[PDB]
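I am attaching a structure below and will ask some questions about it afterwards.
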Amino acid sequence: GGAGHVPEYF
Amino acid sequence: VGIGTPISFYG
């Protein structure tokens, strides 16, 4: 989604 | 599917 910790890979 | 995908991070 953006900046964070958990990778929102799709 | 990785390629051509807006991969990023959250939380």
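Using the numbering of Swiss-Prot, the residues shown for chain B are 48-58, in order.
The backbone N, Cα and C atoms fix where each Cβ goes, and this holds for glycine too.
What Swiss-Prot says about the mutagenesis result for B:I50 to A, L, M, N, P, R or T is this: Increase in bacterial growth inhibition. For B:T52 to A, F, H or L, Swiss-Prot lists a mutagenesis experiment annotated as follows: Increase in bacterial growth inhibition. Under its mutagenesis annotations, Swiss-Prot gives B:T52 to G the following note: No change of RNAP inhibition but increase in permeation into bacterial cells and bacterial growth inhibition. Looking at Swiss-Prot, the entry for mutagenesis of B:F56 to W or Y says: No change of RNAP inhibition but loss of bacterial growth inhibition. Among the sequence features in Swiss-Prot, the mutagenesis site B:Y57 to F is noted as follows: No change of RNAP inhibition, and loss of bacterial growth inhibition.
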My list of mutagenesis positions is B:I50, B:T52, B:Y57; which of them have a Cβ under 8 Å from any chain A Cβ, in sequence order?
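Near chain A: B:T52, B:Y57.
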Give the helix, strand or coil assignment DSSP yields for B:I50 (mutagenesis position).
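The residue in question, B:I50 (mutagenesis position), is coil (DSSP, three-state).
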Among the mutagenesis positions listed here, B:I50, B:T52, B:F56, B:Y57, whose Cβ has the fewest other Cβ atoms inside 10 Å?
B:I50
